[PDB]
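Trainee: This is the structure I have questions about; it appears just below.
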Amino acid sequence: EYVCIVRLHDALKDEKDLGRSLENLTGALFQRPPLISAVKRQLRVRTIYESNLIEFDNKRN
Amino acid sequence: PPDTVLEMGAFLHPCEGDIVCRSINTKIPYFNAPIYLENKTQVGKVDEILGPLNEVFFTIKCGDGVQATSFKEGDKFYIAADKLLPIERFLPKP
Amino acid sequence: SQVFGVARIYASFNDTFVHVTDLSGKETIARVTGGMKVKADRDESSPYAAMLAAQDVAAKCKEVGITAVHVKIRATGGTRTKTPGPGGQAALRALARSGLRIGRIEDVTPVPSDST
Amino acid sequence: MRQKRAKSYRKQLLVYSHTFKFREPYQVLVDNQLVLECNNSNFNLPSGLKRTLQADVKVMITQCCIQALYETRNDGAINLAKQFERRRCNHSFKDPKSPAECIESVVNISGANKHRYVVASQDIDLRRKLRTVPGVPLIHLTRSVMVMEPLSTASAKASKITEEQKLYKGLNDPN
Amino acid sequence: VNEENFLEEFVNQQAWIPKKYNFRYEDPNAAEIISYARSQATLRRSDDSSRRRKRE
Amino acid sequence: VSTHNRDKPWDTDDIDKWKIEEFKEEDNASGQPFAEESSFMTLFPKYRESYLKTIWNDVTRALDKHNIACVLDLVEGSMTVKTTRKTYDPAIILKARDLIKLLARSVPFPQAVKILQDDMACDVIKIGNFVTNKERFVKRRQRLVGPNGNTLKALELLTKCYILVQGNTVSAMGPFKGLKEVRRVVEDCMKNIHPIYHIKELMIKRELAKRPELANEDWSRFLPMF
RNA sequence: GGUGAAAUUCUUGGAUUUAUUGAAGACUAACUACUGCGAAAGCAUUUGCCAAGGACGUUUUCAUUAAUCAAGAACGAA
RNA sequence: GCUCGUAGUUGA
Ligand SMILES: [Zn+2]
């Protein structure tokens, strides 16, 4: 389990879309490991079982 | 350019100079696979594959002189047939 | 604050015009040509004459209170050449050295339908 | 001459001029069957070539074709051949080649038309294996009508490749 | 070598009549004016003419 | 004769009027960036595309020496140059507007990048407008290059300009007097006047310019009328 | 203003430059073209109407139907 | 200048 802060590069026109995007990323997912990780970077499927958006500040992004 | 290219993605929106596409192809693309038009001209290569299994998106790394803002929604982007691999590979084997 | 004028430079191969007006162009502040600076007619398009003209124009602009100018560069155009003369760059650089802040720079050369 | 066939011939000649650098006057080699047919049918061969090519024509013949013309023993055909200006072929006098093989030795060097010739022959499989050679215009007289053959596939491929290298060479060369 | 010499053999030999790198001439193949075909495979969008749309 | 001319005591023969002094960051005496962004855009023919697609990064670095931002749009078929906050030279955008235009008219990048220098000027002359017939236009355009390029060489030595003929344009790069002479020669050549008359006129003008005593009086009696 | 430099000219009755309006005869910038269309002459603003066409494929009541063509005729130039 | 086209000629 993780609690994560995402920083957006620009302010969203619609706030709720962020939560909707998070609801799109719940389930089986196509992910590639980042460059920093020591694991070899090949495309895998990883399951996010449940996600919840705690807070969002569109001014603080 | 290859003789046979298959429609791969549909334009969604630009993102930080990259083109986001919803996949209109059943198969998964190769990494850095070139992306074409109906004119067989390359606009860029596949940068990132993302999204759930039911709704796959991919972002294209745009080449020189190719701008993400120049494309509009409903534009189709094409991939070579050998640059697709089946989705059953990434799923765990039974 | 900042008070804006419009500097219109007519840079031809024979002569240069430095002409500061307001934003509409209806009222003009100063107009100095390259021929007011040099005795010989061969030197009216020289960078020296254009530099002196732009210095005089910018001094008048500082007198009236213009702090920044928009730039409308123009060549002879029409059936003739579209290349600005040697005085246009000199007038621009002299306006910059005089202390005026530069706004938009755009080319207002009359370009025809190219057939007579 | 009708305008449609003249237009098609002009387009084909533009293809030959842009890709293979054909220049007026056009250098045309004739064959001995064509000489015999123009003798019997009383066809003015240089006038027909000037009409078909729409430009100046220079007519040539080899040793082997005119040698077969003496073998036919036709005085009018020999006279008609000898008005045309002479271009020699390096072949044996005692054992001359067949006119088809001779005209290919003259035209086909290393799989290409080096001397920029135009072949006006009546023989057919000669025209086939000259269609294999790119950039060789073929002309023949059928039923007192002189017809230029359409552009071959090899010539079209050479033109397409030439335009492709035009896109990336010359002034467009990155260097 | 030197320019002016070549200029008087240019007038004397009548070189302007056809025979019976600071500058462009130093580049070889500068004598040919390059021409291109009307149709190229390009990335540029091509709008349809009114006649073609009416035919559709 | 111009009347109502006032005296100019400051003008003397000591000043070199045609020298161009270098422009630096300290020369921009306002000390502030340009107030609003200035942009120039041009379109290019489709055959140049791939060449542009290869050289654009190099083009970018050249404009990075002058704080000018460039955008190539192959879908639109356009080249754009614009000023940035880092820009201090007001004229250097206009030269940028020249450069892409020279890149649009088949001038090579090593030649066309010299337009960023102060002493260099350029002219793009339209030749496709004078005559409507194709064969006449082709003949008059070939008269500019001449046999084996020699006439073109005879132009380039006389006007001291790089001259490239492409399509419906002639692109000339050099000094302003050379640009004037090139425009005269080209426009007369499209009007069925052979360039050899202008070449001979430039020769006679060049040899008369050496003699100091011939400067004041008219050269018309020396020059053959054509 | 122009030129190699000048000069003929316009100009304190305000020339040139700037802004606005009206009129006239014209052209359709880049893209863009020696390879597109048209028999030539020539041909790119938008929207309608009219008739005509090229190339490709399938073929034809299909050769005394074709090719060369003085006269003559249509278009263009003049 | 281009095209059509009569007398005549060639092939049918
Ligand atoms: Zn032989």
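Chain F is numbered as in Swiss-Prot; shown residues: 2-227, in order.
Per the header: electron microscopy, 2.9 Å.
Including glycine, each Cβ sits where the backbone N, Cα and C put it.
Annotation of the published mutagenesis F:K20 to E in Swiss-Prot: In temperature-sensitive mutant KRR1-17; grows normally at 25 degrees Celsius but fails to grow at 35 degrees Celsius; when associated with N-66; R-162 and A-261; the original residue is retained in the structure shown. Looking at Swiss-Prot, you'll find the mutagenesis F:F45 to L noted as follows: In temperature-sensitive mutant KRR1-18; grows normally at 25 degrees Celsius but fails to grow at 35 degrees Celsius; when associated with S-95 and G-207. According to Swiss-Prot, the mutagenesis experiment F:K66 to N carries this note: In temperature-sensitive mutant KRR1-17; grows normally at 25 degrees Celsius but fails to grow at 35 degrees Celsius; when associated with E-20; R-162 and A-261. Record note (Swiss-Prot) on the mutagenesis of F:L95 to S: In temperature-sensitive mutant KRR1-18; grows normally at 25 degrees Celsius but fails to grow at 35 degrees Celsius; when associated with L-45 and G-207. Taken from Swiss-Prot, the feature domain 'KH' applies to F:122-192. Swiss-Prot lists F:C162 to R among its mutagenesis entries, and the accompanying note reads: In temperature-sensitive mutant KRR1-17; grows normally at 25 degrees Celsius but fails to grow at 35 degrees Celsius; when associated with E-20; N-66 and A-261. Quoting Swiss-Prot on the mutagenesis of F:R207 to G: In temperature-sensitive mutant KRR1-18; grows normally at 25 degrees Celsius but fails to grow at 35 degrees Celsius; when associated with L-45 and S-95.
Situate these features within the shown structure.
Mentor: For the recorded site, F:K20 (mutagenesis position), the DSSP three-state label reads coil.
Secondary structure at F:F45 (mutagenesis position), as computed by DSSP, is coil.
In this structure, F:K66 (mutagenesis position) belongs to neither helix nor strand by DSSP; it is coil. Within 10 Å of the C-beta of F:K66 (mutagenesis position) we count 10 further C-beta atoms, all protein chains included.
The number of other CB atoms found within 10 A of the CB of F:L95 (mutagenesis position), across every protein chain shown, is 24.
Of all the Cβ atoms in the protein chains shown, 25 others lie within 10 Å of the Cβ of F:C162 (mutagenesis position).
There are 12 other CB atoms within 10 A of the CB of F:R207 (mutagenesis position), with all protein chains counted.
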Trainee: To see if you understand the setup: which same-chain residues, six or more apart in sequence, place their Cβ under 8 Å from that of F:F45 (mutagenesis position)?
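Mentor: Looking at Cβ-Cβ distances below 8 Å from F:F45 (mutagenesis position), excluding near sequence neighbours, one finds F:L53, F:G78, F:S79, F:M80, F:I101, F:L104, F:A105.
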Trainee: With every protein chain in view, what's the tally of Cβ atoms within 10 Å of the Cβ of F:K20 (mutagenesis position), excluding that atom itself?
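Mentor: A count of 11.
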Trainee: Distance between F:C162 (mutagenesis position) and F:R207 (mutagenesis position) at the Cα atoms, whole Å?
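Mentor: Cα of F:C162 (mutagenesis position) to Cα of F:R207 (mutagenesis position) measures 15 Å after rounding.
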Trainee: Hey, how far is F:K66 (mutagenesis position) from F:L95 (mutagenesis position), Cα to Cα, in Å?
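Mentor: F:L95 (mutagenesis position) has its Cα 15 Å from the Cα of F:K66 (mutagenesis position).
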Trainee: F:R207 (mutagenesis position) to F:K20 (mutagenesis position): how many Å between their Cα atoms?
Mentor: 23
Trainee: Looking only at the domain 'KH' (F:122-192), what are its DSSP counts of helix, strand and coil residues?
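Mentor: Helix, strand and coil residues of the domain 'KH' (F:122-192) number 40 helix, 17 strand, 14 coil.
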